[PDB]
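A short worksheet on the structure shown next.
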Amino acid sequence: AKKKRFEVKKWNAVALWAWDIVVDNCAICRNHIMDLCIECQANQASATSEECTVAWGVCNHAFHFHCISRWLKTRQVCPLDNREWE
Amino acid sequence: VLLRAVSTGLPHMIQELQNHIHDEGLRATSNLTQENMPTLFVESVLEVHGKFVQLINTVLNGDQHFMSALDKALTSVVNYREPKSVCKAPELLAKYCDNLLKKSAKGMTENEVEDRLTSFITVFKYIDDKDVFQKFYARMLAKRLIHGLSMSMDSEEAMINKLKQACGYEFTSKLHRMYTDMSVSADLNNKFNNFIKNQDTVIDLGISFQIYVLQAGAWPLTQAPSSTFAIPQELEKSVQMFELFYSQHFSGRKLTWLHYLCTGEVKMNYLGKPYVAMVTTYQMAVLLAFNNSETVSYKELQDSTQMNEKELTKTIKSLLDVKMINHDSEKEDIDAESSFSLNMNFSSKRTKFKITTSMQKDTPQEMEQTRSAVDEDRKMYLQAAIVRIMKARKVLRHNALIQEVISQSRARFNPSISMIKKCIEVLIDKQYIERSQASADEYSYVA
């Protein structure tokens, strides 16, 4: 019935949870990395449908496997950002 | 009879039909709504709806020709409201739907409300304006989720099941995961409590349990503005032990901070008042700013502000009206002329209850949020103007290309000189235009 004694009544905060891989925007395209590349994101092709086509970065950087792969084939250097062949 | 049976008779009929259909739409929905409220707006809607449908239930008796003009001028008036941003038109109804799905609107019945909503989406199927409306009314219902004006959880849920059937698709799935998320947000607070109970940390916490998924997507809910804070020790334990459970669960989004879950904790603290007068989020935060110092100028609070103002204008206004403050100004934060005491008086029903009155106001907020829409609609307009250029002429260079792009849309607005790179990048992805070997600039067009 009071709040003036130095009381800690029910008084809370807001929790949250998010992660920490990008994975550096799949240099073939101009769309988001994981909302995948503009070529792939205009493909609308077969795959498992949420995380099937998200991947890793051991350094904390990769591409699509095929983005860096296509540049590698055209040019054995990395496509744009010196990133994972993957 | 004849001008239908006379097949070329019909064309005059369907012409005049669609003419009246569009004109009567504008008249009895756009032209008859004059307070511009979704109350009167949506009701003029339903007026025209019933008029046209019933009129065709008559001698019209079908003749899809007649139905052709019907549906055509129907969806014409659908997306041809006077405010050309007709996406707020459903959003108007969304506001109405805000009414329509706010528990404190009125006491009504499953499909008492839901069938009115039904005919609403019945016509919303004529609407292409969704995505913005998606964002908008997802935001509103997410609020009312926060704010309690969710007239029915499961009812709204099945509603949007039916929506995604003929409406937005995965915003639906978003908010599904939202629902389950906050439900077991409570439940996982409960588990923390299930294993937070084991007295090892954690004596006399229990301050809050507001909880989501750490921003970095696109949701209808934000941790409303806030900054440094004392967040007493149990709030530490909440974020951290939740992160125990949850870093166990998920990492990358985590126990972020979000004020607008906050409410007032002013209760049997030690008060001659027997009073528990909970307050809104920054009502809570700024009353927190004024607890022990029995008076505080604009400068004393101004010491540890690192925030904005209106929090505390709501503070002093609700504190004086109820007479919970011995204040000096109800201003945005306060006069330096003005200051802060905890008054004992109260003006409402109970043991100082129903002071929980966030003003709960936006006109200035309405405009702030309207700003986000300009950036996404300009970006879409530009993606199309950009790909179309890129197919026409392959520039294509980087630098010269971006300059020429600048040349084509002199009128539009001032772009970023940088991001020129990104610009081509955006088209590189879509298989719209490729990167040539010749230069970092000066690429080639593909597809």
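Following Swiss-Prot, chain B residues are numbered 299-745, in order.
The backbone N, Cα and C atoms fix where each Cβ goes, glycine too.
Taken from Swiss-Prot, the feature domain 'Cullin neddylation' applies to B:675-735. Here the domain 'Cullin neddylation' (B:675-735) is broken down by DSSP into helix, strand and coil counts: 36 helix, 2 strand, 23 coil.
Over all protein chains present, the Cβ of B:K621 (mutagenesis position) has 15 other Cβ atoms lying within 10 Å. What Swiss-Prot notes for the published mutagenesis of B:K621 to R is this: No effect on conjugation with NEDD8.
Quoted from Swiss-Prot, the note attached to the mutagenesis of B:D660 to K states: Activates UBE2R2-mediated ubiquitin chain extension in the absence of neddylation; when associated with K-664 and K-675. There are 10 other Cβ atoms within 10 Å of the Cβ belonging to B:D660 (mutagenesis position).
Following the DSSP three-state reduction, the secondary structure of B:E664 (mutagenesis position) is helix. Here Swiss-Prot notes a mutagenesis experiment, B:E664 to K, with the remark: Activates UBE2R2-mediated ubiquitin chain extension in the absence of neddylation; when associated with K-660 and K-675.
Counting only same-chain residues six or more apart in sequence, the Cβ atoms lying under 8 angstroms from the Cβ of B:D675 (mutagenesis position) belong to B:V430. Record note (Swiss-Prot) on the mutagenesis of B:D675 to K: Activates UBE2R2-mediated ubiquitin chain extension in the absence of neddylation; when associated with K-660 and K-664.
B:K689 to R appears in Swiss-Prot as a mutagenesis experiment; the accompanying note says: Loss of conjugation with NEDD8. A 10 Å cutoff on Cβ-Cβ distances gives B:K689 (mutagenesis position) a total of 14 other Cβ atoms nearby, all chains included.
The number of other CB atoms found within 10 A of the CB of B:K719 (mutagenesis position), across every protein chain shown, is 17. Under its mutagenesis entries, Swiss-Prot includes B:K719 to R with the note: No effect on conjugation with NEDD8.
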Q. For B:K689 (mutagenesis position), which of the mutagenesis positions B:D660, B:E664, B:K719 has the nearest Cα in space?
A. B:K719
